[PDB]
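Asker: Would you mind keeping the following structure in view while I ask a few things?
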Amino acid sequence: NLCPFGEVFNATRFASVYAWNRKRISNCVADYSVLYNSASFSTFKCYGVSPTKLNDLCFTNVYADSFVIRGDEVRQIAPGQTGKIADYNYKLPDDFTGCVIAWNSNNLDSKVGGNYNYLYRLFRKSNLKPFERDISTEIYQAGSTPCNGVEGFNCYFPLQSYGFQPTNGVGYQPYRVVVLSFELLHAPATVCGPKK
Amino acid sequence: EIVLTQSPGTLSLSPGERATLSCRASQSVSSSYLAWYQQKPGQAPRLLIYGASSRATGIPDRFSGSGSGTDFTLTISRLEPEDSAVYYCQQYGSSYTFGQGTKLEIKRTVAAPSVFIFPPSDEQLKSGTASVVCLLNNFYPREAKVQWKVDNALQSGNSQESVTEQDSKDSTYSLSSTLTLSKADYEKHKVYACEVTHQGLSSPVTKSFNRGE
Amino acid sequence: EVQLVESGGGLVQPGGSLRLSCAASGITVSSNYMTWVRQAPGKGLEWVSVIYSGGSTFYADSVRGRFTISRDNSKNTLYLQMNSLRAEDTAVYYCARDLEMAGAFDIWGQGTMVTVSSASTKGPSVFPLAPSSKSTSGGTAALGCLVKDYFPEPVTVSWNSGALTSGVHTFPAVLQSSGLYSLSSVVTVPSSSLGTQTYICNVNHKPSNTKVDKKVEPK
Ligand SMILES: *[C@@H]1O[C@H](CO)[C@@H](O)[C@H](O)[C@H]1NC(C)=O
């Protein structure tokens, strides 16, 4: 009956930010104290909630979104931000009620020669809506000529590899992000901290 | 911010030689975000290499980029006269910053200048000033001495020079020196002379005219 | 054929405003990262701003709060709105298409000159540099035009309506003590062609709307 936060945080490999994973958390008691009382997280920003109280509230549903981005891009995982990640990969809403948790994962997600697993979307015509997920690999038409599914000039693959190398500057190293959003609806609450 | 320092500031190499240009970043950048541009005189920059090692379209294999971390290199083998330009490195991962540039000059055989002296026009004299122009054409190397003499008096504080950029085809330079006097001071003297010193000349060459002749 | 054609450069007093345009063909502006890059006279390149296909915009520290990048899909045109201009904004401004990791700044415009100065526009006077009577240098003779006393830069000088390009040297303008610019354009021709060929220099100073054709004759 304890929420499977370890399945999310301690997962062996994370998803690419363009294809971010979402785990629905329900029918469990949370025990957020394992998270906020850890020295491993370089980022623990909460919005609309106080992290200390978290073991004394209930929410009707909890979502845990996880992905990997650059260290310099963690600042974009926040309400009202812009940039490649917030515009084309993962968009938080302005009234986001939840917490953003990030930590350096250079030891796990970087390979000598470059880790070409983790991708981000570079080309898109419009910004994503909040919590929108776009996994299309359609060739991006940058000019007036149609692409017909063939890469070329003015016709680019929309995804790019980070190529995480262990010797990158810290801002260029991979960071694992977990975004908890807390739902409050007119329905029974099925996620609660231990105290309540 | 990320600051890119290019070394050296100037290069002077013979055709067929190889040019090694360096770009050093104040902090490490991913090689995926480095670029090299070439800028010829009076023209927009032209992309040579993106992503450290990738050649832009139409760029011959003669250009090759390399590097990692804080250090990136642009190499131009088999240099040709039209490689004379200014070369910029750029990073586009953390914002967008460029380096100050490395000016590549292409050497050639020593070429003496051809010297022409131009008296002021009658139309300009009517206005009240007299511009005397000396032309040093098609020479190499760049160092030239232009000495104005008026009735054999050496003139100082009196003239301004302009040097063309290196020609993309014959690797030469051209220089103009302009002596500016009032109509009154111009009519005060007779012989106006331009004396040119250059490595391609064994002795200084003087072009002169007598006023009103 | 892919082309970025810029316009809007000119002279502004300090604190004044200007608006640049970058008309694109072969490139959908609204689908691209579009950037402005400027180059002060004699110096290197400096990034100014960028606009994403999705509409996000970013600016350099030295221009934020005073510049605004924008676009118009119907005209396929990039814009740079410049306000509160200072002398250090004097530069040639370039628009460029930006491919980032897929190719950087691959397409550039031709550039427009922007001059921030309290000095007023002044058209140039064009004087001939006559070929000499004693033209014994090879078979070659030198002639040209002296373009004097103008502000601001630039002036364009062609010869015989652009039909004469060989042997032509247009020198970089020099600023005089008066605060006005001045340059010369010379051309080297065979001495025998004097008498068989007419040499006219065409001087255009767009900031003052002065076009001047000047015939250069011996003596
Ligand atoms: C994840 O693994 C770490 C490392 O041993 C452990 O300290 C932590 O309790 C685990 N967290 C969860 C939520 O299972």
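Residue numbering for chain A follows Swiss-Prot, covering 334-529 in order.
The backbone N, Cα and C atoms fix where each Cβ goes, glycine too.
Here Swiss-Prot flags A:334-527 as domain 'BetaCoV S1-CTD', drawing on experimental evidence. As a natural variant entry, A:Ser373 to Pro appears in Swiss-Prot alongside the note: In strain: Omicron/BA.1, Omicron/BA.2, Omicron/BA.2.12.1, Omicron/BA.2.75, Omicron/BA.4, Omicron/BA.5, Omicron/BQ.1.1, Omicron/XBB.1.5, Omicron/EG.5.1. For the natural variant A:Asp405 to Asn, the note given by Swiss-Prot reads: In strain: Omicron/BA.2, Omicron/BA.2.12.1, Omicron/BA.2.75, Omicron/BA.4, Omicron/BA.5, Omicron/BQ.1.1, Omicron/XBB.1.5, Omicron/EG.5.1; complete loss of interaction with host integrins. What Swiss-Prot notes for the natural variant A:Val445 to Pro is this: In strain: Omicron/XBB.1.5, Omicron/EG.5.1. Among the natural variants in Swiss-Prot, A:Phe456 to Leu has the note: In strain: Omicron/EG.5.1. The residue drawn here is the original one. Under natural variants, Swiss-Prot gives A:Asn460 to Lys with this note: In strain: Omicron/BA.2.75, Omicron/BQ.1.1, Omicron/XBB.1.5, Omicron/EG.5.1. A:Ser477 to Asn appears in Swiss-Prot as a known natural variant, with the remark: In strain: 20A.EU2, Iota/B.1.526, Omicron/BA.1, Omicron/BA.2, Omicron/BA.2.12.1, Omicron/BA.2.75, Omicron/BA.4, Omicron/BA.5, Omicron/BQ.1.1, Omicron/XBB.1.5, Omicron/EG.5.1. In Swiss-Prot, a published natural variant is listed as A:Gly496 to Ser, annotated In strain: Omicron/BA.1. Here the residue is the original one, while Swiss-Prot reports the published mutagenesis A:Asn501 to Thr with the comment Reduced host ACE2-binding affinity in vitro. According to Swiss-Prot, the mutagenesis experiment A:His519 to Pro carries this note: Increased resistance to human covalescent sera neutralization.
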Asker: Which of A:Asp405, A:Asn460, A:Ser477, A:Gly496, A:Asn501, A:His519 (recorded positions) reach within a Cβ distance of under 8 Å of chain C?
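Answerer: It is A:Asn460, A:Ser477, listed by sequence.
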Asker: Counting distance between Cα atoms, which of the variant positions A:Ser373, A:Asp405, A:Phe456, A:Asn460, A:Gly496 is nearest A:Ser477 (variant position)?
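Answerer: Sorting the variant positions by distance from A:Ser477 (variant position), the top entry is A:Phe456.
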Asker: Listed in sequence order, which of the recorded positions A:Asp405, A:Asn501, A:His519 sit with a CB under 8 A of chain B?
Answerer: A:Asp405, A:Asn501
Asker: Please report the number of other Cβ atoms within 10 Å of the Cβ of A:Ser477 (variant position).
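Answerer: The answer is 12 other Cβ atoms.
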Asker: Check the Cα-Cα distances from A:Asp405 (variant position) to the recorded positions A:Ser373, A:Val445, A:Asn460, A:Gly496, A:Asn501 and tell me which is shortest.
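Answerer: Nearest candidate: A:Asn501.
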Asker: Of A:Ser373, A:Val445, A:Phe456, A:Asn460, A:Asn501, which is closest to A:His519 (mutagenesis position) if I measure between C-alpha atoms? They're all recorded positions.
Answerer: A:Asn460
Asker: For A:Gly496 (variant position), which of the variant positions A:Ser373, A:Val445, A:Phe456, A:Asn460 has the nearest Cα in space?
Answerer: A:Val445
Asker: Just how many other Cβ atoms lie inside 10 Å of the Cβ on A:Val445 (variant position)?
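Answerer: Result for A:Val445 (variant position): 8 other Cβ atoms within 10 Å.
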Asker: Compared by Cα position, which of the recorded positions A:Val445, A:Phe456, A:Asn460, A:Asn501 is the closest one to A:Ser373 (variant position)?
Answerer: A:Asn501
Asker: If one measures from the C-alpha of A:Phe456 (variant position) to the C-alpha of A:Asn501 (mutagenesis position), what distance in angstrom results, rounded to a whole number?
Answerer: 24
Asker: Restricting to the chain of A:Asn460 (variant position) and a gap of 6 or more, list residues whose Cβ falls under 8 Å of its Cβ, or answer none.
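Answerer: Looking at Cβ-Cβ distances below 8 Å from A:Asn460 (variant position), excluding near sequence neighbours, one finds A:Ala419, A:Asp420, A:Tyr421, A:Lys424.
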